[PDB]
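Presented below is the structure to which this report refers.
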Amino acid sequence: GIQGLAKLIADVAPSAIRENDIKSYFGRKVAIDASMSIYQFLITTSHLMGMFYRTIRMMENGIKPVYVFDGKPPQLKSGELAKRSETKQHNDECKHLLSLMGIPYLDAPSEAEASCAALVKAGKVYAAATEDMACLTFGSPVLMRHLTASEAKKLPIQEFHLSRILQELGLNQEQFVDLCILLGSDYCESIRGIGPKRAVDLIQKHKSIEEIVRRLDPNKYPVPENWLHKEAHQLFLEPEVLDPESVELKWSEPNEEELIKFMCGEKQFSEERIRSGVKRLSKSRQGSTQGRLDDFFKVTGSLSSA
Amino acid sequence: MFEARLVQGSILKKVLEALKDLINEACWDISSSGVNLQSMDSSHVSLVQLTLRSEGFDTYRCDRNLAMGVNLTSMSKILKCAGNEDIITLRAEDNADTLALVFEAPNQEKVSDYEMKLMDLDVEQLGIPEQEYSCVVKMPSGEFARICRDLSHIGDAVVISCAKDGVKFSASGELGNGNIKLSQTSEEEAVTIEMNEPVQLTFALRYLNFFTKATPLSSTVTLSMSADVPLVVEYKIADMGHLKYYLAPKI
Amino acid sequence: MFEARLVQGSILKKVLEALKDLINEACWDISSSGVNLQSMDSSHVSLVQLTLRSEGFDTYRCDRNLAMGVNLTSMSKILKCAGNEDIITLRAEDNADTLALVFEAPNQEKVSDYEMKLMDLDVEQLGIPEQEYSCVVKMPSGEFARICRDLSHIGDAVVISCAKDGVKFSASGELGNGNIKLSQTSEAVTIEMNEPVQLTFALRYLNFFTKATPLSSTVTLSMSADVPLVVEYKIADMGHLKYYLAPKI
């Protein structure tokens, strides 16, 4: 994702970040990045064990998950780097443990994270859950971090509100995009010049890198080699994502046998547990609850003390 | 230069006693219509609208549309230092960011003159919708508080069924199910369930305990509900104006 | 089908206020005679007996006989949802594991209803050893409550002594000693005696047995030597309430 972003925010607009408890998310439908998720568990039954437990915990608290997979990757920086020099096995093994638990899944046209955002900004889901701030760049209004952490690591989930970020940094999404790029995008090389906090300011009185470059120009702050500061700025805007409305996710009922006969058996693992597990998942069948006033009254604005 | 008086001044003690357990701050909008307060809750479920007209006051001088902010519980701790027969007076300068409270005595021998400093505010503000409320119930406030507290020892959230003959306050709990039925009674102790179409809704009983903190605040309590909308409980602050608590409904 | 109606329901609240700090779980016996409880406490000392007779019951129906098991705590909890002029309607079935309880106001406008579950149990029983008692005394209740509370402040036990003429309670503790005598009234007190007897009791469970004070106006103590003492209260025209404590040796 984007480099030093979380810190930048934390350090200049903490009002857009909250440290809530996993419980407060009861009734929320969230878009997850299966790829990264599946990875997190590894770093070989883990790609599914965590894909198991965690999703149970996410269910137990009322959170309704929708795992997402990536399709045909695009032009990522280090991505096509070895190309300057010239599997899905344990991946789909998950796209199974899911529907066998009654948990949705979607094949993103490319980068899931972008798709996740795609959803979130369509009311189809609450927030996007990844570890990479990218989602924010892609225009996602709400991003939840740590929702896939171990039951142990007592880390609370970290929420981020794009519309609050944009608020403080006084800059449109696009204007925010350039910031992420100059902050350290994983799509193109940043500019050795500007610093985390520095990069902000420039963007603040130069609503684009295109204007930031022509300004500072000495050989004291040179602009990258093959700088695609453009191509990127585009992706973060109009990515490749499956239409939101295209489908309706529906959490089904877990199939104890069919699944336990494809887990503790075919993949060998303590039966007693994966049984009480499927049991618990079956219990926590729901989440949505208590409405907000927003849900019925338009927000007037803000009264500020004299 | 804001300078206002209130002789039967126990109502201010009474409103801020029912304000401080809900919310930690308030956006005090002083207009020439009087003293107003729209403010959300802290849990993003509820809201307070306080309106105090000028004609419910005694003596009045408003020269500014003041928009200030009060930290509520320290102000309540200061309001705990005056009796209920005592006259409450407020003074405010539009450049001096402080509140000068003057507590007169009914025998005028004890004078109090307290001062609370100001803090800045950028509070959110949303507008309530105006609509048709399919059930408006006039009730005694003490009986209402008694009933919802009697339900508090069963479970946590309440289900309501509002219909023609009776109204049905039901709940579950760790000891099982229960429900109490009410009907109209054929000026303060009179009830009335005015109804067009029967409904069923879910609400939080703990927020009803929070809303019944204004039990001594009116003659009668009004309960206004419709389908999938914020319940508005109304305490008509007698001869003064009214306090309305909105509760966004549950799903 | 068992059904019962007691229009002095507040009494039963105080009846449950006799138990809800003293014993937590017990077994209830239901016959045509009325409601009966004969339970043991947790520290294996007090014999707790409660009788309500159905002659005082205003409306009764008991065809099949019941022996149920109740957590007395939560019954006292669900009994505290009615004012002090109300009516309790009890109803329990010969096949269902419940009590269906109807709080009925005299002004029948707010009526409360509850359905409490049951638990079949195996609490050991112990009956009343019927004997004589060499000394009986009948005294007012608030004065005895004051006496037991006060002697609990000096020491942890009480040595009582009765004779021809008066009665005496004594205790010795860390800051010295104290005693209080009473004299035979010639609101009042009575003694019928056969022998001047002295024994020793533990004031913790007198502070437990005290809480049945507003179910009566007076209180009876019946006792001898080398046998337990009986603290006795009267439920008005329906029954009575006994706490049996065996004295320290």
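Residue numbering for chain A follows Swiss-Prot, covering 2-44, 60-102, 134-353 in order.
Per the header: electron microscopy, 4.1 Å.
Here the Cβ of each residue, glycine as well, is placed from N, Cα and C on the backbone.
If you look up Swiss-Prot, you'll see A:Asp34, A:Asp86, A:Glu158, A:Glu160 marked as Mg(2+) 1 binding site. On its own chain, A:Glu158 (mutagenesis position) has A:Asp86, A:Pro89, A:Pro90, A:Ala181, A:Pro286, A:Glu287, A:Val288 as residues at least 6 apart in sequence with a Cβ closer than 8 Å to its own Cβ.
Counting every protein chain shown, the number of other Cβ atoms lying within 10 Å of the Cβ of A:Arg70 (mutagenesis position) is 20. For the mutagenesis of A:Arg70 to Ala, Swiss-Prot gives this note: Loss of exonuclease activity and reduced endonuclease activity. Reduced substrate binding. The structure shown keeps the original residue.
Note on A:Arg73 (mutagenesis position): other Cβ atoms within 10 Å of its Cβ, all shown chains, come to 19. Among the sequence features in Swiss-Prot, the mutagenesis site A:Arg73 to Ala is noted as follows: No significant effect on exonuclease activity or flap endonuclease activity.
Secondary structure at A:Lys80 (mutagenesis position), as computed by DSSP, is strand. Annotation of the mutagenesis experiment A:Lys80 to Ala in Swiss-Prot: No significant effect on exonuclease activity or flap endonuclease activity.
Under the DSSP three-state reduction, A:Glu158 (mutagenesis position) is assigned to coil, being neither helix nor strand. The note that Swiss-Prot attaches to the published mutagenesis A:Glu158 to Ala is: Loss of flap endonuclease activity and substrate binding.
DSSP gives A:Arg192 (mutagenesis position) a strand state. Taking the Cβ of A:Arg192 (mutagenesis position) as centre and 10 Å as the limit, one finds 22 other Cβ atoms among all the protein chains shown. One mutagenesis experiment catalogued in Swiss-Prot, A:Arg192 to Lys, is accompanied by this note: Impairs ability to localize to sites of DNA replication or repair.
Classification of A:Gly231 (mutagenesis position) by DSSP places it within a helix. What Swiss-Prot notes for the published mutagenesis of A:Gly231 to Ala is this: Loss of flap endonuclease activity and substrate binding.
Taking the recorded positions A:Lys80, A:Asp86, A:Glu160, A:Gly231 in turn and counting surrounding C-beta atoms within 10 angstroms, the largest count is reached at A:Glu160.
Cβ-based neighbour count (10 Å, all protein chains) for A:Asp34 (Mg(2+) 1 binding site) stands at 27. Under the DSSP three-state reduction, A:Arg73 (mutagenesis position) is assigned to helix. The closest partner of A:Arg73 (mutagenesis position) among the recorded positions, by CA position, is A:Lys80; the full candidate set was A:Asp34, A:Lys80, A:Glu160, A:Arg192, A:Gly231.
Residue pair A:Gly231 (mutagenesis position) / A:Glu160 (Mg(2+) 1 binding site) shows a Cα separation of 17 Å. Here the Cα atom of A:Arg70 (mutagenesis position) is found 14 Å from that of A:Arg192 (mutagenesis position).
Close to the recorded Mg(2+) 1 site, the chain also has A:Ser36, A:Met37, A:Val84, A:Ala155, A:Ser157, A:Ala159, A:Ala161, A:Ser162, A:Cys163, A:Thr177, A:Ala181: residues not among A:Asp34, A:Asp86, A:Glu158, A:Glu160 whose Cβ is within 8 Å of the site's Cβ mean position.
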